[PDB]
Amino acid sequence: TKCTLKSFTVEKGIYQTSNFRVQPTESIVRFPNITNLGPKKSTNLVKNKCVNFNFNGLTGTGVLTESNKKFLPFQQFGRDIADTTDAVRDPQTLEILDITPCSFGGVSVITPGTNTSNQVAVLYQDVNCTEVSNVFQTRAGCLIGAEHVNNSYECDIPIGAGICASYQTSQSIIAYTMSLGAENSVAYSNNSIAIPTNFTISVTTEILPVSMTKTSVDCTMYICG
Amino acid sequence: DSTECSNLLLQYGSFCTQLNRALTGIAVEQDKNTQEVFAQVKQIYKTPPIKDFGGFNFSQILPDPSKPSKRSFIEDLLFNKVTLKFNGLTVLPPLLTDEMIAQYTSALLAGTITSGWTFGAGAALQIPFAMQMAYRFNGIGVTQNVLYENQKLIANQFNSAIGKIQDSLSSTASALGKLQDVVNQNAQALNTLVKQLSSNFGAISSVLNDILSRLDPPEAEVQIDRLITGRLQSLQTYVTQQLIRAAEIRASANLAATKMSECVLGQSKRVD
Amino acid sequence: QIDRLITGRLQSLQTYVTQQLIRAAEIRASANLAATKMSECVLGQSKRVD
Amino acid sequence: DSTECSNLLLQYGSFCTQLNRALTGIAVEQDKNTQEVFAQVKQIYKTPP
Amino acid sequence: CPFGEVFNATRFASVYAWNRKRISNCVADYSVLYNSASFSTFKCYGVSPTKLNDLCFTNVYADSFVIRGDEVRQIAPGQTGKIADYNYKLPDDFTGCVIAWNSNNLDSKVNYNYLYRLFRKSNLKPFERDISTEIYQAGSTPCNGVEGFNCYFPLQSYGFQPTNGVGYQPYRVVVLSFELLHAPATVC
Amino acid sequence: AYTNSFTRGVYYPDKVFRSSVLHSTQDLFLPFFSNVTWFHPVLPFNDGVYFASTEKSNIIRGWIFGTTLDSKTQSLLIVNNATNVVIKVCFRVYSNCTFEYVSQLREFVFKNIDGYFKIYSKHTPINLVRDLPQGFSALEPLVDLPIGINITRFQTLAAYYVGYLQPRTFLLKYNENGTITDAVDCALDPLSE
Ligand SMILES: *[C@@H]1O[C@H](CO)[C@@H](O[C@@H]2O[C@H](CO)[C@@H](O[C@@H]3O[C@H](CO)[C@@H](O)[C@H](O[C@H]4O[C@H](CO)[C@@H](O)[C@H](O)[C@@H]4O)[C@@H]3O)[C@H](O)[C@H]2NC(C)=O)[C@H](O)[C@H]1NC(C)=O
Ligand SMILES: *[C@@H]1O[C@H](CO)[C@@H](O[C@@H]2O[C@H](CO)[C@@H](O[C@@H]3O[C@H](CO)[C@@H](O)[C@H](O)[C@@H]3O)[C@H](O)[C@H]2NC(C)=O)[C@H](O)[C@H]1NC(C)=O
Ligand SMILES: *[C@@H]1O[C@H](CO)[C@@H](O[C@@H]2O[C@H](CO)[C@@H](O)[C@H](O)[C@H]2NC(C)=O)[C@H](O)[C@H]1NC(C)=O
Ligand SMILES: *[C@@H]1O[C@H](CO)[C@@H](O[C@@H]2O[C@H](CO)[C@@H](O)[C@H](O)[C@H]2NC(C)=O)[C@H](O)[C@H]1NC(C)=O
Ligand SMILES: *[C@@H]1O[C@H](CO)[C@@H](O[C@@H]2O[C@H](CO)[C@@H](O)[C@H](O)[C@H]2NC(C)=O)[C@H](O)[C@H]1NC(C)=O
Ligand SMILES: *[C@@H]1O[C@H](CO)[C@@H](O[C@@H]2O[C@H](CO)[C@@H](O)[C@H](O)[C@H]2NC(C)=O)[C@H](O)[C@H]1NC(C)=O
Ligand SMILES: *[C@@H]1O[C@H](CO)[C@@H](O)[C@H](O)[C@H]1NC(C)=O
Ligand SMILES: *[C@@H]1O[C@H](CO)[C@@H](O)[C@H](O)[C@H]1NC(C)=O
Ligand SMILES: *[C@@H]1O[C@H](CO)[C@@H](O)[C@H](O)[C@H]1NC(C)=O
Ligand SMILES: *[C@@H]1O[C@H](CO)[C@@H](O)[C@H](O)[C@H]1NC(C)=O
């Protein structure tokens, strides 16, 4: 994050430091039986593992899985919407598989600010972290390096999905379901009124930007010079 | 995930850190919009156990514990009215969950029912709902005796008027036009952005692995460059569309915040 | 070669000026709100709550 | 109105459709603006003679 | 592709009437050819036999015949001789392979009859085939379809004796030729 | 003796599968309500052709496609036969063999694209005779052979409709199964437009 922010000190916040895509292993190729007799090598298939695959000249990277959708006897591979291959039938065993893009998502750190401490809590967005101290699943992704607490406080760093993280005491980063506010039930009754008997006058600050810097770019001197 | 394309893209410059920065800006702006509109209550207000608000009936708009979502009947109706991870596109979840927003509105509603406009000013001071309605009639110019002499009739009118909203929402289609239009516009933008990939963009073929495979790297570089410039142009167009539409929705969200303040929290003399 | 450089630098300048226009629209909304506040809250007393 | 140019333009994609959609949205928005500003009265009123 | 019925054909053909087999609508596993250890020569021109197992061709020809040792060197572009001029000629821009192996165990007994052409009024064009048995007129006097003075029958038999020298023993030759135009293809 | 080609006459464009989505395809199709030339001979092949035939006694036999059909240039000679269907580039009817293939209302669609011959067929339980009722069906059981010539003749050897495909976009609705339940013709009508 110090690199992607171009600084040696980053303020308290959550910064999308990079992106994380599970890399494919043991790419596979398949081509129908060589019944009429150059030739094309073919190998066995896999399941539930992000793999680069070649099915009948169609190259793609994903997790192949069993699919309940039935093709018609002539259809080879299917596209659900927006011209994206979503299903494909293998030419050897005549079986339909569903393709899902193997997990990918932004990796963003949560830091309380450098001068406060050097601790960080990694958040891998929308990744069910069965794969790469305590690993806590949240509806906004996976949190690595942040203790989960049961009590709730006001939101400090917005993680997402109703969850915020903050640096608190020993001296750890904690993630919690943010508290909307204090709870009170004002005592209503059909013959009860609450009348103020005193008052406080209060001055508050409202800050509003009204202008920008009047920049002027010489088009020709910038483009050519 | 093509390395040679990665290098040819790298040589263009800082366009993508810029696009990511714009998108993350509008992303956090959305959370700011929701929080600004709904989080105007200091502390969530529970409504009293027995509802005897001077003959007025708030069962429809008040939260029902029986529902798992813990949102009011009309809110569930509105949710049902609308009908709301491919290649590099991700949709980040909103910071405030739908349940949290329902809780915000329940707090605001309980506060305005029990304490009138006092809770917006400061500490929530409770008045019997009839007397508060008399306050508000004094606000609009009608003397307060008009309410008390006609309290049952006014209660019946309010109850039947709330009843009409349920029919209007449940039966009349496209009641939630603006919100459905927002959803459709966002779906349209993402869909056309994904469709642009299939576009040839003047190269020999759209699919990048194929253009890599059947040409020499010196020649393939030019076709890959055409694909990159076209895709980058489409993505830049999507980002600028998002920026402008986010500005428009920010204006609407500011209007909603102002109406929440000036009308829910207090009575307003601004006609219409 | 100068054609490639011209096209790239022109695209960068164009996206810069477009983002500047949008940011200026935001600032104009903020400045109109500030003028409304200065007119309704300093030049007078305002009843519209919060 | 040249077919040779149009066929080349097809490759670029949905750019023309997007531009047409944006412009027609601006067009309907203008009618919405005039309607919102001036159509505040349910029924036309005539001043007495 | 039926490369087996071309290479393991029980009987071959005389070089003057060389046999051509058109390969079409099939998948050719060329590895069977170059992984075999029973060939004397496997000269390919303008094409890599180890690199066309993921390649397709618009047209594939297979030419098979029988010659003798010192004549295998004539089955190549830009060659001259009895075989190259009067029996089987390859073009200068030949794209294909010349495959040959000794066939003394098959085409030599002490009962096959292999022939070759002796004379011709002009050299053969590439991939031309002359099977005419008309008497060659070498002099001014015209033959009457009969052999005589300055008149010779144009075909001779090979003297394939099992005790011949290596260069005089028979060699079976297969000539695969390829074409790759901007047109449909059926041999992959 | 013409007769309007009704809705029927649409085929699956490509191999892909689509579930409960609307798609737009741009290739040769048979126009909606386009008066096909019912024959009761000689037939040209300007472009891809929809051939639809009804025979109670299955009198009609295979199609003799040919660019010239003068024995000068290669024909296509689709024929059919109780045991098998035989098609050769080269019986009673006659007129450098390149390729031969042998394998196994009556909708038939034949088209030649970049030298590839494509066939689309369908079988229907017809209940009304002498009219093709407006309805929807398609399949792609085909045989591909790289001829590379422009066929111009049919000479089918008891009446058959024949219509000509044209390059006009269609909008095809897709069922949950992936079959094409319905379609509309873009340039047929302003409403369909
Ligand atoms: C309405 O609210 C206002 C709040 O501002 C309130 O005025 C405050 O009254 C209190 C009570 O008298 C003041 O507190 C005292 O102020 C005197 C100075 O005048 C101090 O000397 C006092 O300190 C001594 O007493 C304390 C309590 O006994 C001890 O704890 C302490 O150690 C000292 O011994 C004490 O602070 C306060 O100053 C004012 N505030 C202001 C701004 O004037 C007002 O009374 C309320 N009105 C009603 C009707 O309730
Ligand atoms: C393809 O589309 C067809 C038609 O839309 C679907 O056919 C119908 O599917 C349902 C649910 O699968 C079937 O209901 C079940 O039928 C069985 C007997 O077939 C019955 O015992 C069950 O109690 C239930 O009612 C329905 O019958 C079936 N229609 C038929 C067979 O005519 C089909 O489901 C789609 N394909 C897939 C893979 O979903
Ligand atoms: C390709 O060859 C494989 C090899 O046998 C065939 O696989 C068999 O498929 C049948 C179909 O039900 C199964 O019962 C067998 O158990 C399979 N055997 C093996 C070893 O996989 C496959 O069907 C062939 N496909 C085609 C299109 O010919
Ligand atoms: C935080 O709250 C959760 C509520 O589920 C606690 O988890 C339960 O703990 C009790 C007592 O240890 C167990 O009997 C339950 O089986 C637990 N339920 C689940 C779903 O895990 C958790 O112990 C609490 N942690 C702290 C530190 O208070
Ligand atoms: C407030 O309105 C609700 C909604 O109509 C009332 O609840 C219904 O009352 C009727 C009696 O007329 C019952 O038959 C329904 O089952 C009730 N529920 C619904 C969902 O309709 C409620 O009674 C009203 N408040 C008071 C105090 O009567
Ligand atoms: C039906 O068609 C088949 C074509 O396959 C005919 O049988 C062929 O006859 C030729 C001529 O002898 C053979 O070379 C083929 O091997 C045969 N093929 C098959 C599949 O048998 C057959 O004569 C036709 N007529 C009938 C009545 O079967
Ligand atoms: C941050 O830490 C530095 C010491 O490294 C300290 O001087 C500074 O006051 C700190 N900032 C704040 C806001 O406390
Ligand atoms: C994550 O995956 C594991 C196994 O694949 C599964 O048991 C678990 O329920 C999943 N959790 C989520 C939140 O997807
Ligand atoms: C038949 O010919 C093939 C070449 O096509 C060769 O590889 C094979 O060994 C031969 N069969 C024998 C010798 O049994
Ligand atoms: C004979 O067929 C072959 C293809 O099988 C073709 O290349 C050749 O030109 C044809 N001959 C004539 C005279 O058309």
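What you see of chain A is 299-335, 526-620, 640-676, 689-744, where the numbers are those given in Swiss-Prot.
According to its header, this structure was worked out by electron microscopy, 3.0 Å.
Cβ coordinates are placed from backbone N, Cα and C, and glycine is handled just like the others.
Just so you know, the Cβ of A:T547 (variant position) picks up 15 other Cβ atoms within 10 Å once every protein chain is counted. Under its natural variant entries, Swiss-Prot includes A:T547 to K with the note: In strain: Omicron/BA.1.
Natural variation at this site is recorded by Swiss-Prot as A:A570 to D, annotated: In strain: Alpha/B.1.1.7. Spatially close to A:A570 (variant position) yet at least six residues away along the chain is no residue at all, judged by Cβ distances under 8 angstroms. Secondary structure at A:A570 (variant position), as computed by DSSP, is coil.
Within 10 Å of the Cβ of A:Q613 (variant position) there are 21 other Cβ atoms, across all protein chains. The natural variant A:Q613 to H is recorded by Swiss-Prot, whose note states: In strain: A23.1.
Secondary structure at A:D614 (mutagenesis position), as computed by DSSP, is coil. Annotation of the published mutagenesis A:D614 to G in Swiss-Prot: Increase of pseudotyped VSV particle production ex vivo. Increase of viral load in hamster upper respiratory tract. Produces more infectious particles when cultured in primary human epithelial cells; increases replication and transmissibility in hamsters and ferrets; the original residue is retained in the structure shown.
Variant annotation in Swiss-Prot: A:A653 to V, described as In strain: 19B/501Y; the structure shown retains the original residue. Secondary structure at A:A653 (variant position), as computed by DSSP, is coil.
A C-beta separation below 8 Å, combined with a sequence spacing of at least six in one chain, links A:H655 (variant position) to A:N641, A:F643, A:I693, A:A694, A:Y695. The natural variant A:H655 to Y is recorded by Swiss-Prot, whose note states: In strain: Gamma/P.1, 19B/501T, 19B/501Y, Omicron/BA.1, Omicron/BA.2, Omicron/BA.2.12.1, Omicron/BA.2.75, Omicron/BA.4, Omicron/BA.5, Omicron/BQ.1.1, Omicron/XBB.1.5, Omicron/EG.5.1.
Experimental mutagenesis at this site is recorded by Swiss-Prot as A:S673 to A, annotated: No effect on O-glycosylation by host GALNT1. Other Cβ atoms within 10 Å of the Cβ of A:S673 (mutagenesis position) number 20 in total over all chains. For the recorded site, A:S673 (mutagenesis position), the DSSP three-state label reads strand.
Counting every protein chain shown, 6 other Cβ atoms lie within 10 Å of the Cβ of A:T676 (mutagenesis position). For A:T676 to A, Swiss-Prot lists a mutagenesis experiment annotated as follows: Partial loss of O-glycosylation by host GALNT1.
Look at A:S704 (variant position): DSSP puts it in coil. Around the Cβ of A:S704 (variant position), a 10 Å sphere holds 14 further Cβ atoms from the protein chains shown. According to Swiss-Prot, the natural variant A:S704 to L carries this note: In strain: Omicron/BA.2.12.1.
Taking Cβ-Cβ distances under 8 Å and a sequence separation of 6 or more, A:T716 (variant position) has no neighbours in its chain. In this structure, A:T716 (variant position) belongs to neither helix nor strand by DSSP; it is coil. Here the residue is the original one, while Swiss-Prot reports the natural variant A:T716 to I with the comment In strain: Alpha/B.1.1.7.
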Those recorded positions, out of A:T547, A:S673, A:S704, that come within 10 angstroms of A:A653 (variant position) at the Cα: A:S673
Spatial neighbour of A:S673 (mutagenesis position) that is closest, considering only the recorded positions A:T547, A:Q613, A:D614, A:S704 and their CA atoms: A:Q613
A:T676 (mutagenesis position) and A:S704 (variant position), distance between Cα atoms, whole Å: 31
Cβ neighbour count (within 10 Å, all chains shown) around A:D614 (mutagenesis position): 19
Assigned element (helix, strand, coil) containing A:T547 (variant position), judged by DSSP: strand
Chain B neighbours, filtered from recorded positions A:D614, A:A653, A:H655, Cβ-Cβ distance under 8 Å: A:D614
